[PDB]
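Report on the structure given below.
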Amino acid sequence: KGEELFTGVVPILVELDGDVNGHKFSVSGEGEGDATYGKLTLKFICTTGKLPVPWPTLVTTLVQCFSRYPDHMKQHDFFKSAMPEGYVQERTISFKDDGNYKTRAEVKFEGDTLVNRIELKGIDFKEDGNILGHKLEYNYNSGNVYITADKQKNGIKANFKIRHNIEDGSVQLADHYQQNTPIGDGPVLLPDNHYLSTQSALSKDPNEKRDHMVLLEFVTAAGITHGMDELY
Ligand SMILES: [Mg+2]
């Protein structure tokens, strides 16, 4: 099954093409994931020049198959179950009092590398709002991603809120609506309601002159009832 592909360190490639309000840009990322520890280490580079939106607003778009699912809830890991053929991941990201991103990605193996290929379209952003005015801090909050089954499309949906810190002490909300559907025809795991608990750390490469983001993340699945407390 697909979970077998994730028992070790897996190389990752991420490629994004974006248009936000007519600002065209591309990001390329490289690194690896080790789902055993729910761990991602990636460096992203804007290959077209300066990124026209803040790096933190792209973190959710830029591989949920690297979540650590505890053994007792392994039967709820849709993401690995769709591999290697992969899945389509679509989102609408609604920035409160501002514009929205619509994203379409395909996440799949290309040989033994896990690839996330994404098209991002941003519209109706305010020229000097928090996004296009670059008023968001270079940091990121921990949070939960709530997953539910979508049996009609043999997939999942997710609903969650990202809170981006604004440089003035306030918060820019980014409401996320997500739908994933397998690319292949084999059976997948359709989960009970549960969530992914995330933590993310953003940094810079001291030797890198291009516009870039270094990202370290841990993601753990939770929210499924077990009775293992009785064992002890
Ligand atoms: Mg603050």
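Numbers in chain A come straight from Swiss-Prot, and the residues shown are 3-64, 68-237, in order.
Determined by X-ray crystallography, 1.4 Å, according to the entry header.
Cβ atoms are placed via backbone N, Cα and C, with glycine included.
Quoting Swiss-Prot on the mutagenesis of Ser147 to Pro: Increases fluorescence at warmer temperatures such as 37 degrees Celsius. Summarising the environment of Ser147 (mutagenesis position), the number of other Cβ atoms within 10 Å of its Cβ, over all protein chains shown, is 10.
For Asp155 (mutagenesis position), the same-chain residues 6+ apart in sequence whose C-beta sits under 8 angstroms from its C-beta are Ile161, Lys162, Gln184, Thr186, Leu195. Among the sequence features in Swiss-Prot, the mutagenesis site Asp155 to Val is noted as follows: In EBFP2.0; shifts the excitation and emission spectra to shorter wavelengths and increases quantum yields compared to BFP; when associated with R-30; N-39; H-66; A-72; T-105; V-128; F-145; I-150; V-171; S-198; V-206 and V-224.
There are 15 other Cβ atoms within 10 Å of the Cβ belonging to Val176 (mutagenesis position). Recorded in Swiss-Prot as a mutagenesis result, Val176 to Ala carries the remark: In mut2.1; shifts fluorescence lifetime from 3.03 to 2.50 ns; when associated with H-145 and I-198.
One mutagenesis experiment named in Swiss-Prot is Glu222 to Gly, and its note says Suppresses the 399 nm excitation peak, leaving only the longer wavelength peak at 475 nm. For the recorded site, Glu222 (mutagenesis position), the DSSP three-state label reads strand.
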